[PDB]
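Quick one: structure below, then a few questions.
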Amino acid sequence: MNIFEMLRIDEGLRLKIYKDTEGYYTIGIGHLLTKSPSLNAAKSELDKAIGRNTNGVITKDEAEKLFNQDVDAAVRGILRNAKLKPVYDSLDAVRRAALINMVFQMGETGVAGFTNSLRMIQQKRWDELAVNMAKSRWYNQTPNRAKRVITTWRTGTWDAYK
Ligand SMILES: [Cl-]
Ligand SMILES: [Cl-]
């Protein structure tokens, strides 16, 4: 088990443009295309991203490429963020994967804003953290996913993914 396998599980894989859980144009493996209501604006972003006229459709190899790029940006984002970086450095490997997962889904900004959880993470107060994270839109909107991630944080193992 690793970050790649983890996110593939949580995000699924789809070769056609689609609406995410928030109604956003997305494709491949959780790759957000646009927050805009327009399918054309979405098709346009996708062609720009892929470098070709796709027609709202990509191949497997193309989704994986976007995925690679996205995992990489998440990591680099974390390491560039003043609030995030130290958090990341204080963690074990499984738990660093839980942070990337969240960053992937909600962005640096979203994550950085979970201030109280951040302090707990650092103090390594596992159980409390799990309770705190549950008190969130994130958890209310995508419970099963958030539960997997929260267990990950709580236990430091990959059990939720097995
Ligand atoms: Cl892109
Ligand atoms: Cl869910």
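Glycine residues also receive a Cβ, built from the backbone N, Cα and C atoms like all the rest.
Among the mutagenesis results in Swiss-Prot, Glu11 to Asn has the note: Loss of 84% of enzymatic activity. The residue drawn here is the original one. The feature active site, proton donor/acceptor is assigned by Swiss-Prot to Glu11, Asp20. Annotation of the mutagenesis experiment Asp20 to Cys in Swiss-Prot: Nearly no effet on specific enzymatic activity. For the published mutagenesis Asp20 to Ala, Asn, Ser or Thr, Swiss-Prot gives the following note: Complete loss of enzymatic activity. Listed in Swiss-Prot as a mutagenesis experiment, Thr26 to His is described as follows: Facilitates transglycosylation more effectively than hydrolysis; covalently bound substrate. Looking at Swiss-Prot, you'll find the mutagenesis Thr26 to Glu noted as follows: Complete loss of activity at neutral pH; covalently bound substrate. Looking at Swiss-Prot, the entry for mutagenesis of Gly30 to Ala says: Almost complete loss of enzymatic activity. The annotation that Swiss-Prot gives for the mutagenesis experiment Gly30 to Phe reads: Almost complete loss of enzymatic activity. The enzyme is destabilized by 1.5 kcal/mol. What Swiss-Prot records for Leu32, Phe104, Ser117, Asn132 is substrate binding site. According to Swiss-Prot, the mutagenesis experiment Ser117 to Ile carries the following note: 500-fold decrease in enzymatic activity. For the mutagenesis experiment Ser117 to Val, the note given by Swiss-Prot reads: 50-fold decrease in enzymatic activity. A mutagenesis experiment is reported in Swiss-Prot for this position, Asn132 to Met or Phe, and the note states: 2-fold decrease in enzymatic activity.
Tell me about the setting of these features in this model.
Other Cβ atoms within 10 Å of the Cβ of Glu11 (mutagenesis position) number 20 in total over all chains.
Taking a C-beta cut-off of under 8 angstroms and a sequence separation of 6 or more, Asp20 (mutagenesis position) has the following same-chain neighbours: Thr26, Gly30, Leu32. A coil conformation is recorded for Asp20 (mutagenesis position) in the three-state DSSP classification, outside any helix or strand.
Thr26 (mutagenesis position) has a Cβ environment of 22 other Cβ atoms inside 10 Å.
Under DSSP, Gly30 (mutagenesis position) is assigned to coil, being neither helix nor strand in the three-state scheme.
The local packing around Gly30 (mutagenesis position), expressed as other Cβ atoms within 10 Å of its Cβ over all shown chains, amounts to 20.
Other Cβ atoms within 10 Å of the Cβ of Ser117 (mutagenesis position) number 22 in total over all chains.
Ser117 (mutagenesis position) carries a helical DSSP state (H, G or I).
There are 17 other CB atoms within 10 A of the CB of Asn132 (mutagenesis position), with all protein chains counted. DSSP assigns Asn132 (mutagenesis position) to a helix.
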Where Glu11 (mutagenesis position) and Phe104 (substrate binding site) are concerned, what is their Cα separation in Å, rounded?
10
What's the longest C-alpha separation between any two of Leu32, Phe104, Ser117, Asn132, the listed substrate-binding residues, in angstrom?
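So the maximum pairwise Cα distance among the substrate binders is 27 Å.
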Within 10 angstroms of the C-beta of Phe104 (substrate binding site), what count of other C-beta atoms is obtained when all protein chains are considered?
24
Round to the nearest Å and give the CA-to-CA distance linking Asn132 (mutagenesis position) with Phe104 (substrate binding site).
20
